[PDB]
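My questions all concern the structure below.
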Amino acid sequence: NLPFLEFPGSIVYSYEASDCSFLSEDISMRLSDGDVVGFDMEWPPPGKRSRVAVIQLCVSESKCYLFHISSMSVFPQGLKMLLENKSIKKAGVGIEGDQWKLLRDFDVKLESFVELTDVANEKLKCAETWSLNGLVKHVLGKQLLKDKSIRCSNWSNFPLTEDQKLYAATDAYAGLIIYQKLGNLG
Ligand SMILES: [Zn+2]
Ligand SMILES: [Zn+2]
């Protein structure tokens, strides 16, 4: 039985473009070249495809932002700047796929992403095909709630439920903690 990893800080939920741009600029102002944030995204699972509904940025153990873009009529300009900011790193798992998706859906270019599975394969010197949960178990010795119920819930629904918020925040948080873990190994 492995302990369950959960974001323990404050979750800042933003579903309006202006509010989101303001918070994003605030993040940009508090960070500098070399800094990193935990990053992740969610979206609901005939002919039409589902677009990114939520973007998570965990700047620290005490604060994680959830940007409900599916509820925004215009993509947050401040969020766009932050994401395209090469000075700030975004750590995650399967994050190149996130970048691709962001470009396709909103023509937003995620800059300076850090694929944690590659960092792990090179540091831990192992050739493994990972899942975020699997990486948390091996690196953090913890577990992640991953039942379809929440993982595959309708992320475009407003508002996000308390379970959705904690799950989305925890996925970004896991990225930040794994990044710190691997980046400071000795
Ligand atoms: Zn993800
Ligand atoms: Zn996720």
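Residue numbering for chain A follows Swiss-Prot; the residues present correspond to positions 37-81, 85-225, in that order.
Each Cβ is built from the backbone N, Cα and C atoms, and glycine gets one as well.
Here's the feature list from Swiss-Prot:
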type    : residues       : note
BINDING : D76            : Zn(2+) 2 binding site
BINDING : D76, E78, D210 : Zn(2+) 1 binding site
MUTAGEN : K185 to A      : Loss of exonuclease activity
MUTAGEN : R190 to A      : Strongly reduced exonuclease activity
MUTAGEN : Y206 to F      : Loss of exonuclease activity
So which recorded positions are near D76 (Zn(2+) 2 binding site), with CA atoms within 10 Å, out of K185, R190, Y206, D210?
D210
For the deposited coordinates, which leave 3 residues unmodelled after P81 and before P85, what is the C-alpha to C-alpha distance in angstrom?
11
Roughly how many Å lie between the Cα atoms of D210 (Zn(2+) 1 binding site) and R190 (mutagenesis position), rounded to a whole value?
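So the alpha carbons of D210 (Zn(2+) 1 binding site) and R190 (mutagenesis position) sit roughly 10 Å from each other.
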Could you state the CA-to-CA distance between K185 (mutagenesis position) and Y206 (mutagenesis position) to the nearest Å?
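That comes out at 8 Å between the alpha carbons.
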Mind giving me a neighbour count for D76 (Zn(2+) 2 binding site)? Other Cβ atoms within 10 Å of its Cβ, every protein chain shown.
28
Under 8 Å between C-beta atoms and at least six apart in sequence, can you list the same-chain neighbours of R190 (mutagenesis position), or say none if there are none?
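Within the chain, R190 (mutagenesis position) has Cβ neighbours under 8 Å at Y206.
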When you measure from the Cβ of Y206 (mutagenesis position), how many other Cβ atoms are you left with inside 10 Å?
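I count 24 other Cβ atoms within 10 Å of it.
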Sorted by position, what residues of the same chain at least six away from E78 (Zn(2+) 1 binding site) have a C-beta under 8 A from it?
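Spatial neighbours, sequence-distant, of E78 (Zn(2+) 1 binding site): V91, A92, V93, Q95, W194, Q203, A207, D210.
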Helix, strand or coil at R190 (mutagenesis position), per DSSP?
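In three-state terms, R190 (mutagenesis position) counts as helix.
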Whose Cβ, among the recorded positions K185, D210, has more other Cβ atoms within 10 Å than any of the rest?
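Of the recorded positions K185, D210, the highest Cβ count within 10 Å belongs to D210.
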Of the recorded positions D76, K185, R190, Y206, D210, which ones put their CB under 6 Å from ligand 2?
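Passing the 6 Å Cβ check against ligand 2: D76, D210.
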Relative to the mean position of the Cβ atoms of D76, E78, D210, the recorded Zn(2+) 1 site, which additional same-chain residues have Cβ within 8 Å?
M77, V93, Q95, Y206, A207, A211
Among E78, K185, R190, the recorded positions in the record, which have a C-beta under 6 A from ligand 1?
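If the test is a Cβ under 6 Å from any atom of ligand 1, the answer is none.
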